[PDB]
Amino acid sequence: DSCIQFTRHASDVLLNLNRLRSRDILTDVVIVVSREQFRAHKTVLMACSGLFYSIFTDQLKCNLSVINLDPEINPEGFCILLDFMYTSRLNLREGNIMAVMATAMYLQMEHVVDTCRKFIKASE
Amino acid sequence: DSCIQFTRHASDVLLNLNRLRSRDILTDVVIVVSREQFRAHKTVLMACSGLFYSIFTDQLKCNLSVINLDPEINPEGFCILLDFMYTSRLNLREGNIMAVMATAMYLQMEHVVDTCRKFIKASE
Amino acid sequence: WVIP
Amino acid sequence: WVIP
Ligand SMILES: O=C1Cc2cc(Nc3ncnc(Cl)c3Cl)ccc2N1
Ligand SMILES: O=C1Cc2cc(Nc3ncnc(Cl)c3Cl)ccc2N1
Ligand SMILES: [Cl-]
Ligand SMILES: [Cl-]
């Protein structure tokens, strides 16, 4: 086509989606990770994760307001990945890298799994 | 913080939100523009437009499944702007620029209004 | 704005 | 991935 493109548009959209999440506006699901609860938008979770994409395209699970993750999932690892979904920024540290990588593998977030693998390989 | 950032994340999220829109997945509103209907995600509309942000933060309108726009709004101008919201690409042409600018002013999409003003000024 |  |  002959379209013009606004370079900062995608980043501005994601910034506003994170502002809606912070104010709990139009969040339509609670993700339960052991004792911890995380409110989010189903569409953003699907757009970032192969696991959530599979869950919310399922004809019965698409209507659930609560999703319980596997008990082996670490709430801090999930929190870090949820923040990444809404910001593009990943808080990867020596103390959390193993939990973040395991959570990203479970959530099917291949770019996160890739950077975790590279950061671990460098420390070996 | 000491975060790492994935450059293509925001663009990848927006691409997936557009794929969900194209397959009519988890769309929660229909925007009526005279005889034409457009399905969308309330969160994306709010993230792109000052008008939709005001509408869906309203305690009564947040729950409506149908929103009717002002009869002066051109359906093609709306379609072009809805496509821009989901892609960052604006199909701006001599034949549609006046309708696109008027629709962007109504929707409160200041970056679109700005480029329309500059493109019109250049043709004068 | 750019030419993509 | 970059340092933002
Ligand atoms: O590593 C990742 C990140 C990811 C996201 C999604 N999401 C979508 N993919 C295709 N169309 C749609 Cl409509 C969505 Cl929402 C699926 C798989 C994966 N894997
Ligand atoms: O030109 C524009 C584009 C736009 C979007 C929005 N959206 C939001 N702004 C602040 N926080 C939130 Cl939570 C959202 Cl969703 C408001 C005004 C405008 N004006
Ligand atoms: Cl990823
Ligand atoms: Cl805009």
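Per Swiss-Prot, chain B residues shown: 6-129, in order.
Technique stated in the header: X-ray crystallography, 1.9 Å.
Cβ coordinates come from backbone N, Cα and C, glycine included.
Listed in Swiss-Prot:
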- B:32-99: domain 'BTB' (DOMAIN)
- B:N21 to K: Abolishes interaction with NCOR2 and HDAC2, no effect on interaction with CTBP1 and transcriptional autoinhibition; when associated with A-116 and 376-Q--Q-379 (MUTAGEN)
- B:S59 to A: Abolished ubiquitination by the SCF(FBXL17) complex (MUTAGEN)
- B:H116 to A: Abolishes interaction with NCOR2 and HDAC2, no effect on interaction with CTBP1 and transcriptional autoinhibition; when associated with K-21 and 376-Q--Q-379 (MUTAGEN)
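What Swiss-Prot annotates, mapped onto the structure for a quick look.
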| residue | record | contacts (Cβ under 8 Å, 6+ apart) |
| --- | --- | --- |
| B:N21 | mutagenesis position | none |
| B:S59 | mutagenesis position | B:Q113 |
| B:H116 | mutagenesis position | none |
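Under 6 Å, Cβ to nearest atom of ligand 4: this is the test, and of the mutagenesis positions B:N21, B:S59, B:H116 it is passed by B:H116. Annotation note: B:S59 (mutagenesis position) sits in a helical segment as assigned by DSSP.
In the domain 'BTB' (B:32-99), the DSSP tally of helix, strand and coil residues is 30 helix, 15 strand, 23 coil. Checking the mutagenesis positions B:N21, B:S59, B:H116 against ligand 1, the ones whose Cβ sits under 6 Å from it are B:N21. Filtering of the mutagenesis positions B:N21, B:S59, B:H116 by Cβ separation from chain A (threshold: under 8 Å) yields B:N21, B:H116, ordered along the sequence.
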